[PDB]
Amino acid sequence: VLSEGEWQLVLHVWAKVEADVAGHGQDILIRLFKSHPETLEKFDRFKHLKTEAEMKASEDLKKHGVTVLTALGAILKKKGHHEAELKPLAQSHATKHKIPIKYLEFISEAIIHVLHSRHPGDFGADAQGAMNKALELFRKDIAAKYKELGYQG
Ligand code: HEM
């Protein structure tokens, strides 16, 4: 359970993201695909992209980055009271998209790295630890839903 002070750190940096949701979503997905190429393979939509320049030039990738970060922002702003938002995401990522929990750890790492690059003055160690906790909570709660459905592994 995050404290109120931890949530403030999380949402203070997240407010900086929402000034350029699409740029962040590109940096995060590109980092994810470059660092963990098995993740790109999960997107039939993106698996034709073979270079970082091709990734940066894809408008469809940029659109999807906004979809992802809009859904994560709505979850973070619930401060843990996010059951309604996770149900559907867990269900589609477990049963339709077939995304292992481990790849949610990978995209969490990408999110933290991009927030540190773009917002260092609002993403010192205290905020980095709080955002790590918030993403852990996200993963823990998605993982319990995966387990229910037979996908925790
Ligand atoms: C912060 C973590 C994530 C969030 C908030 C998120 C959110 C979403 C949302 C809102 C959608 C569209 C609605 C739906 O299908 O449920 C979607 C689609 C999808 N996601 Fe995620 N996602 C996350 C992580 C991942 C990861 C790590 C992968 C793959 C490694 C992935 C793979 C997919 C795929 C394959 C689709 C369908 C894309 C398409 O072909 O249109 N997601 N995601």
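By Swiss-Prot numbering, chain A shows 2-154, in order.
Method reported for this entry: X-ray crystallography, 1.2 Å.
Backbone N, Cα and C atoms are what each Cβ position is placed from, and that goes for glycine too.
The annotation domain 'Globin' is assigned in Swiss-Prot to 2-148. Summarised by DSSP class, the composition of the domain 'Globin' (2-148) is 116 helix, 0 strand, 31 coil.
Cβ contacts within 10 Å of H65 (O2 binding site), excluding its own Cβ and spanning all protein chains shown: 17. The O2 binding site annotation in Swiss-Prot covers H65.
Summarising the annotation, Swiss-Prot assigns nitrite binding site to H65.
Counting every protein chain shown, the Cβ of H94 (heme b binding site) has 21 other Cβ atoms within 10 Å. For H94, the entry in Swiss-Prot reads heme b binding site, with the evidence type experimental evidence.
Here Swiss-Prot notes a natural variant, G122 to A, with the remark: In metmyoglobin.
Long-range Cβ proximity for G122 (variant position), meaning a same-chain Cβ under 8 A and a gap of 6 or more residues, is found for none. Rounded to the nearest whole angstrom, the C-alpha distance between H65 (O2 binding site) and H94 (heme b binding site) is 15.
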